[PDB]
Amino acid sequence: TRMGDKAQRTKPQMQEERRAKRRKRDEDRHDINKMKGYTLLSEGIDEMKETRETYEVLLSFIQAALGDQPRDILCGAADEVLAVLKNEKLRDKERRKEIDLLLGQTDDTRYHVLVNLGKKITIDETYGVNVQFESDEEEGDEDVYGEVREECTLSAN
Amino acid sequence: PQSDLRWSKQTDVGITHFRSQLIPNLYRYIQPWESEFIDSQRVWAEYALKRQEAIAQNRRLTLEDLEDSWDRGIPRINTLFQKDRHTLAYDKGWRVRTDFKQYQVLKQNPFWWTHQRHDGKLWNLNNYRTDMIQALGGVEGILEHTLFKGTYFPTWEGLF
Amino acid sequence: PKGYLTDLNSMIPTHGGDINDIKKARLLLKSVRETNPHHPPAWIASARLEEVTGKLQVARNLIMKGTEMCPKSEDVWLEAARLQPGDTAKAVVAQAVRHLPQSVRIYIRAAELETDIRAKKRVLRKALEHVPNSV
Amino acid sequence: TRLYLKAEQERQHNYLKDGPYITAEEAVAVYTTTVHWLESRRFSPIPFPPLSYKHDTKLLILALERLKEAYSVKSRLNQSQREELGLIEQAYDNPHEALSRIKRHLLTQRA
Amino acid sequence: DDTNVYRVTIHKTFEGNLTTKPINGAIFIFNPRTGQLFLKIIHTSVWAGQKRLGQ
Amino acid sequence: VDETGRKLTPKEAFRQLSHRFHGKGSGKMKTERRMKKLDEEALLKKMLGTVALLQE
């Protein structure tokens, strides 16, 4: 017999649960982190999360069918298209002559492509409050997210 | 003794007899100081590399990495995740303070040389407990010698 | 020693704040805001307590949460603007105008944060463009 | 214990009768050595803790935790120990007032 | 049902401060069979100055 | 089972066994308490909203 043999090292407790908590916190704080460093007074794009990919594909289609225009133009066109196809009140046969006319009358193929875009798009007093006193916030004393945070002389005369 | 590992059990079929050695020792489960020190140097160099890389990536070292280094390093890697880490960053001379406690607290401290908060837990004995049960002959073999079966509880799962 | 004791007897707080009552009120307002995310008063009160006692960063985070959970709330937006440092207070202020166009208090806070004639002129020109009929 | 305390009192009275066993020359020699070493190291004397020290609350929390650690609960603590526990809880509750008390004592208390 | 035991009113004065007024709560004890409801009133003074936690 | 035909819990079954074994039963007060409990159970099992509605 040696000495270390049969010695074992444990595994992090609740590793997966802490990972899930971290994932939920990050997907909830994604908005805050996205808008953290955007100094809006010094940022011109602030005025202008899986809806953002839909907005991006809308912008890509508009860029393809519009000809690489500034970001303000692209955002305005995207807002116009999404808002008008949402406020059409499911009136479809009228959408060609307007939207495809605006985009250049490419074809009904791209018409059926773009209808998918509108398909995938989607100060109070408050008197009376309820409160609950509970002894929650019990953990294992470890990090809530499994992360490693980091942050005259004498003289003789 | 080989006799002590014999145990019976009855059910509607009848009675059935079974068996399952020497007791484990502590030293086999304690890790040598030399291995401790070498692995500490190695693991902490690895962590320094990982930390530089994660600072480059602009994230914090998550628990998923540094998982193969869980109970390793003389300052254990576990201590890197404690809530009180930032506060502890201001405790200096704690080793001398712990050593001197003997002149203030009457109780004798066996762990006069380390603090759980700073150095981490340097040992582990869950394996020792499980091996002790197995060597003694399994829960049923152990329970044979007691009066449990006289209580007539159906099973040993919901007892306290 | 005499000078330091004088400085200490000057430092002694004349208002203090019963720590236990402060904790009780903190728990009460935490329950408030948790139960009703759409109560601008809840976030405003939480931030006011956390700024009068404790430190300001927790109140600031609570108020970034509250501004987004209570859109169309000039009072909460102004709480955020006043609590945030000037540079990011401006970002809060213009987020407030984006959520609430025609927000004259918010625009005034924008100007007061900018503290420069050119930026004030530009912001007021934009505000007039938005709403010309405001004396 | 009683014999050791008797011997210690003998020691103290013998000291008071025989004065400092360290002669003035030895005292000045060691003092000069210490000042020379500190000058060489370029050491800056520790100042009296300012009124608005950044970490004073951290230090107070560490001190109170260390004081609490000395209670391995046996469920039977005497009057003085329980009173000290109460004082520790009070300091935990209101850190700033305890700091004011501490600085007052460090400045004036000598008995 | 004891979720209504502790409820507060938060009324603003736009200049100077904001006040929260603890209001009386109710413990509801409802019998589905006879429909008898014992609603116990919890006065504000019971917990307005209690100096106690949820314990 | 007791003479009345009710299933008997093991505790009072052994109570009756021990009584019959030693040769002395329980006291008069205990007998009265037991019987009053039995008739309490019978009365409860053989069966104020309207009053509250009318008084409201």
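What you see of chain E is 1781-1835, where the numbers are those given in Swiss-Prot.
For this deposited structure, the header notes the method as electron microscopy, 3.2 Å.
Each residue, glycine too, has its Cβ placed from N, Cα and C.
Under the heading of mutagenesis, Swiss-Prot lists E:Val1788 to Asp and annotates it as follows: Strongly reduced interaction with RNA. Reduced to three states, the DSSP call for E:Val1788 (mutagenesis position) is strand.
Record note (Swiss-Prot) on the mutagenesis of E:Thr1789 to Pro: Strongly reduced interaction with RNA. Of all the Cβ atoms in the protein chains shown, 13 others lie within 10 Å of the Cβ of E:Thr1789 (mutagenesis position).
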Quiz item: With every protein chain in view, how many other Cβ atoms are within 10 Å of the Cβ of E:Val1788 (mutagenesis position)?
Solution: 20
